[PDB]
Amino acid sequence: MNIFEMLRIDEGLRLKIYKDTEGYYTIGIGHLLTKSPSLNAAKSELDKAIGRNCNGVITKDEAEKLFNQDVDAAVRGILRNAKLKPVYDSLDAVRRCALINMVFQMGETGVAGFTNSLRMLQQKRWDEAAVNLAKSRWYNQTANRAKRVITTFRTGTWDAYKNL
């Protein structure tokens, strides 16, 4: 298992504009298009992102291209962030994937806000961190996904996904 397979399980693949859990306009493998309520605004962002007139629909290849870009941007973002880099550096490989997963879903800023949990992961207090992470809107809003990520930080294995 690797980061791409992990995120492909959590996000799914849709080839037509769709609404995410929060109601935002999204496409492909979790690629957010706009927070704007307008479907037109969405279609416009899409064409800009692909370089073609897509009329709300893309190919598998196009989905994967946006995906490769998003994963790279997530990793680069952690590495440039002063609160995140040090945590990332401290972690083992599997746990690194779990932090990348969070950043991809909630953005750098969002993740950097989990001050206490970040401290705990740094200190390698797995159980304490799993419990703290669960006290969040995140856990209430996307519970099955949050649980998979949480278990990943907890155990340092891919068991939550070996199922899936």
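Going from the start of the chain as shown, residues are counted 1 onward.
Each Cβ is built from the backbone N, Cα and C atoms, and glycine gets one as well.
Mutagenesis annotation in Swiss-Prot: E11 to Q, described as Complete loss of activity; the structure shown retains the original residue. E11 (mutagenesis position) falls within a helical segment according to DSSP.
Listed in sequence order, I29, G30 are the same-chain residues at least 6 apart in sequence whose CB falls under 8 Å from the CB of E11 (mutagenesis position). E11 to A, F, H, M or N appears in Swiss-Prot as a mutagenesis experiment; the accompanying note says: Complete loss of enzymatic activity.
The annotation that Swiss-Prot gives for the mutagenesis experiment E11 to N reads: Loss of 84% of enzymatic activity.
The active site, proton donor/acceptor annotation in Swiss-Prot covers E11 (among others).
For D20 (mutagenesis position), other Cβ atoms within 10 Å of its Cβ number 17. Under DSSP, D20 (mutagenesis position) is assigned to coil, being neither helix nor strand in the three-state scheme. What Swiss-Prot notes for the published mutagenesis of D20 to E or Q is this: Loss of 99% of enzymatic activity.
Here the residue is the original one, but Swiss-Prot notes a mutagenesis experiment at this spot, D20 to A, N, S or T: Complete loss of enzymatic activity.
Annotated active site, proton donor/acceptor per Swiss-Prot: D20 (among others), in sequence order.
Residues within less than 8 Å, Cβ to Cβ, of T26 (mutagenesis position) and separated from it by at least 6 positions along the same chain comprise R14, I17, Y18, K19, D20, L32, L33. Experimental mutagenesis at this site is recorded by Swiss-Prot as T26 to E, annotated: Complete loss of activity at neutral pH; covalently bound substrate.
In the three-state DSSP classification, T26 (mutagenesis position) falls within a strand. One mutagenesis experiment catalogued in Swiss-Prot, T26 to H, is accompanied by this note: Facilitates transglycosylation more effectively than hydrolysis; covalently bound substrate.
Here Swiss-Prot notes a mutagenesis experiment, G30 to F, with the remark: Almost complete loss of enzymatic activity. The enzyme is destabilized by 1.5 kcal/mol. Here the Cβ of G30 (mutagenesis position) has 20 other Cβ atoms within 10 Å, regardless of which shown protein chain they belong to.
Swiss-Prot lists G30 to A among its mutagenesis entries, and the accompanying note reads: Almost complete loss of enzymatic activity.
For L32, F104, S117, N132, the entry in Swiss-Prot reads substrate binding site. DSSP assigns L32 (substrate binding site) to a strand segment in the three-state reduction. A sphere of 10 angstroms centred on the C-beta of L32 (substrate binding site) encloses 16 other C-beta atoms.
Under its mutagenesis entries, Swiss-Prot includes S117 to F with the note: 10-fold decrease in enzymatic activity. If you take the C-beta of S117 (mutagenesis position) and look for same-chain residues 6 or more apart in sequence within under 8 angstroms, you find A129, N132, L133.
A mutagenesis experiment is reported in Swiss-Prot for this position, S117 to V, and the note states: 50-fold decrease in enzymatic activity.
In the three-state DSSP scheme, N132 (mutagenesis position) is classed as helix. Swiss-Prot documents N132 to I as a published mutagenesis change and attaches the note 5-fold decrease in enzymatic activity.
Just so you know, the Cβ of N132 (mutagenesis position) picks up 19 other Cβ atoms within 10 Å once every protein chain is counted.
The binding residues for substrate are recorded as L32, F104, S117, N132; their greatest pairwise CA distance is 27 Å. Using a 10 Å Cβ-Cβ cutoff, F104 (substrate binding site) registers 24 neighbours.
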